[PDB]
Amino acid sequence: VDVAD
Amino acid sequence: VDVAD
Amino acid sequence: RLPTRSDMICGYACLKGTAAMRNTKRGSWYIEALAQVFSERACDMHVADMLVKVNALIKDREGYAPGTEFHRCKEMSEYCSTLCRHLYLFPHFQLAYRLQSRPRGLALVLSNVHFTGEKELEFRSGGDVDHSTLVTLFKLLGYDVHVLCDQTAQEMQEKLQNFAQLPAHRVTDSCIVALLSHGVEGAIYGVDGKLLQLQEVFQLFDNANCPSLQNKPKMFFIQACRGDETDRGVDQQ
Amino acid sequence: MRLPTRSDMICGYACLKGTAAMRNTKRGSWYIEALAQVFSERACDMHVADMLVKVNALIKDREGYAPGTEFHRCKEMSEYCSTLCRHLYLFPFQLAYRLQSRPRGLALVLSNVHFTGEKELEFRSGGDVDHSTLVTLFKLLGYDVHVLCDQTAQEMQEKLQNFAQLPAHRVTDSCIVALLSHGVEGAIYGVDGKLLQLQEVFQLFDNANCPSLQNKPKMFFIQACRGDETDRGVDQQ
């Protein structure tokens with residue numbers, strides 16, 4: 001899944 | 001002559 | 001669906017924190033170099049590569065101002081890009097932005113040269129040459145050129161938004177905005193010494209606020225200081 | 001002829017000022033994945049700035065998969081900035097930087113994935129994939145790859161300086177630095193939750209502090225957030 005850096 | 005912006 | 005901002009290229013006369021240099025008779029180093037390259041090479045070079053040639057001219061130049069801190073000083077220009085294709089101005093078509101409309105786009109040249117005293121901001125001698133340079137250049141490149149001179153920060157913001165919202169953008173393929181003034185890192189001065197943040201300028205033209213320009217290349221050229229540091233330069237080893 | 005303090009640098013950013021950069025917990029960061037894909041395919045016939053335009057195009061089209069969270073169907077935009085003065089072909093000739101040395105340059109890949117600070121920074125799942133992807137890519141492009149993992153801010157400052165000061169730069173033709181971590185606008189986090197300002201990183205490699213790399217192209221790639229704003233995107237009109 002996509003998450004923030 | 002050269003001056004600053 | 002699009003990100004909120006894309007397809008922009010922004011040329012800066014100098015690096016963050018530093019002064020941009022201007023000759024009191026010839027005009028700014030960056031605008032002079034920009035027009036010199038664009039006039040010669042717009043026919044066979046895309047805009048990002050043209051700005052690299054500009055960088056090379058600025059890297060080699062040095063200040064002439066005997067008796068002041070600007071004598072033999074240096075400057076370095078830069079550009080930043082969210083472009084997603086080659087940007088040929090076509091004054092190669094398959095991998096470049098579509099750029100065939102007549103006009104090629106609308107252009108705005110906004111020059112602040114005479115300041116109203118509120119802060120210590122000085123007359124920008126040579127700014128008239130910069131202004132004439134870009135108006136003529138952009139007309140010859142096929143743009144419909146709008147002009148504004150000596151505006152306050154509020155006038156800048158209001159009239160930039162008016163320009164962004166013009167219906168003509170629906171039927172053109174590109175856009176140019178040139179801002180020439182005093183400034184600080186990330187913002188430019190109106191003639192009243194009040195600041196307009198550059199992020200607010202770019203936002204006026206983004207995919208949310210300016211749907212007419214979605215997926216079309218948007219060029220910004222910023223002739224303004226970005227701080228107070230004068231670059232003394234370094235010897236080549 | 002003398003030089004500006006800083007020139008001949010290109011810096012790719014995973015996201016825009018104020019916004020988050022996106023990372024897939026299994027596939028790694030969007031930006032690194034696109035960078036490696038484009039560079040692997042096109043380094044033989046496309047210069048680095050033009051490849052970064054192709055990377056911009058990949059990022060512009062991607063959208064988030066994170067069902068039931070604020071990142072589902074989110075967007076991102078990458079960018080690059082450039083003080084390059086010639087084409088940068090990696091050559092895996094005339095109008096380009098010289099790039100014929102063996103190795104083509106030194107490369108540093110600095111990855112922080114495990115955080116333990118008073119800041120609430122989460123483990124960067126997929127950061128290991130980014131790290132191995134870049135080490136493989138830069139070896140393939142002919143660079144001598146140095147690596148660093150899970151460094152504090154002070155360790156990053158000191159070891160970046162040591163890397164910039166290595167004698168090998170005198171005879172090589174280019175340099176690459178990749179930094180992958182959590183970040184904020186203009187700075188990246190060490191694993192201790194303290195910040196390293198990017199302006200101090202670039203300074204270590206500039207014409208004054210790193211004379212061995214004067215007039216040689218220096219590439220920087222920064223995989224880090226630049227703010228807390230999630231981009232919800234815009235419908236294309």
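Just so you know, the numbers here start at 1 and follow the chain as drawn.
This entry, so its header tells us, was determined using X-ray crystallography, 1.5 Å.
The backbone N, Cα and C atoms fix where each Cβ goes, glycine too.
Taken from Swiss-Prot, the feature active site covers C:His182, C:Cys225. Experimental mutagenesis is annotated in Swiss-Prot for C:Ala13 to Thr (Swiss-Prot position 369), with the remark: Loss of function. What Swiss-Prot says about the mutagenesis result for C:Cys225 to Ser (Swiss-Prot position 320) is this: Loss of function.
Sequence features, as recorded in Swiss-Prot, placed on the structure.
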residue	record	Cβ neighbours (10 Å)
C:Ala13	mutagenesis position	30
C:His182	active site	24
C:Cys225	mutagenesis position	23
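Once the 14 unmodelled residues between C:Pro91 and C:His92 are set aside, the endpoints remain 13 angstrom apart, Cα to Cα.
A Cα-Cα distance of 6 Å separates C:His182 (active site) from C:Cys225 (mutagenesis position). Reduced to three states, the DSSP call for C:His182 (active site) is coil.
The two recorded residues, C:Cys225 (mutagenesis position) and C:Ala13 (mutagenesis position), show a Cα separation of 8 Å.
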